[PDB]
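In what follows, a structure is listed as structure tokens, so that the remarks can point back to it.
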Amino acid sequence: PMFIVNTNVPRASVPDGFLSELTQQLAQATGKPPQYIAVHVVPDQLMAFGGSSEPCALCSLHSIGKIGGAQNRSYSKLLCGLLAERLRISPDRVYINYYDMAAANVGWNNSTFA
Amino acid sequence: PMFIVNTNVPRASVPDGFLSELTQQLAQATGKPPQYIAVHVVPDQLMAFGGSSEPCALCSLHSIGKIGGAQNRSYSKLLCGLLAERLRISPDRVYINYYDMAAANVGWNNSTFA
Amino acid sequence: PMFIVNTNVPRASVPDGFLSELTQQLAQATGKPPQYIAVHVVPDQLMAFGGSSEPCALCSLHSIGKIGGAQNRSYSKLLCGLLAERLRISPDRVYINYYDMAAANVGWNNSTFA
């Protein structure tokens, strides 16, 4: 699984250990081993949500399976929780796009996951 | 809707007001309320289009519905128009990927739109 | 086709000529003319792969067709090869998401490719 967060919150507001916390929590939520979890945080972005430049985040979670109605609700509660607690971003200023990737459409280690 | 623009045009070439203009115009073109429109502009990128480093843009528009052949033509005319007029990027050096997101696959406010 | 790579490798480690090499090699692998190939490299990123911050890359390849099981294996070999040789990123620390785009869902030059 891969999780990306783009945000206008400044780099100095991202706590040390945030990458690790995301890795651990997503391993738990997805059921996948942490060795397969990739995380990417992009602060200091030039962005707006609803026309406002108050703190916000635009995110993606890609995973081979483990994506669906109930699961995505649960991921959204988890991830909005983390972004609120760690980055002080209001859950109503967060979008998370979920992608259920076909194994054949993810490249890794000179091949695909198919 | 979420609109992202990545470009090699420098930050100082992005005019004041550009994110608001995007937000306003996308609300109009998509029919969605401005409060749901998120925009993200990433200047100073290391990129090429057709092997050339002349001004270019790689973009995405994600929306829950309002995505289709005619609509996407109309978005492309609008957005290429804005990138040409405001960032001086030629329309033929612009790619926009469109995504019609399932409501279940967009997280917001601790839940999804499902 | 459009190829984007996000990496924690620093900008000074990206060799001269790298965007052209990507452009050329992807033209060859996809069969599409280089004039239609767009590439984007984003260094100095804050990211982790499998809980660690050694060199890694999170990437996407979007193409109108030319996406599938065998082709994607071949792209992954090529692109992991280039990232290893040029950026010294281990292939096992690289994910590449592949997207087969509908022509109607790609904007270019005030319209779509449909």
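The residues of chain B that appear here are 2-115 by Swiss-Prot count, in order.
The way this entry was determined, per its header, is X-ray crystallography, 1.9 Å.
Including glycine, each Cβ sits where the backbone N, Cα and C put it.
According to Swiss-Prot, the features are:
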- B:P2: active site, proton acceptor (ACT_SITE)
- B:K33, B:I65, B:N98: substrate binding site (BINDING)
- B:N111 to C: Causes formation of interchain disulfide bonds with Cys-81 from another subunit (MUTAGEN)
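Sequence features annotated in Swiss-Prot and their locations in the structure.
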residue: B:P2; record: active site, proton acceptor; DSSP (3 states): coil
residue: B:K33; record: substrate binding site; DSSP (3 states): coil
residue: B:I65; record: substrate binding site; DSSP (3 states): coil
residue: B:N98; record: substrate binding site; DSSP (3 states): strand
residue: B:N111; record: mutagenesis position; DSSP (3 states): coil
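In terms of C-alpha distance, the listed recorded positions B:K33, B:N98, B:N111 place B:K33 closest to B:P2 (active site, proton acceptor). If you take the Cα of B:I65 (substrate binding site) and the Cα of B:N111 (mutagenesis position), they are about 17 angstrom apart, rounded to a whole number. Filtering of the recorded positions B:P2, B:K33, B:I65, B:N98, B:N111 by Cβ separation from chain A (threshold: under 8 Å) yields B:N111, ordered along the sequence. It is 21 Å from the Cα atom of B:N111 (mutagenesis position) to that of B:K33 (substrate binding site). Here the recorded positions are B:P2, B:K33, B:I65, and none sits under 8 angstroms from chain C, going by CB atoms. Ranking the recorded positions B:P2, B:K33, B:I65, B:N98, B:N111 by how many Cβ atoms sit within 10 Å of each one's Cβ puts B:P2 at the top.
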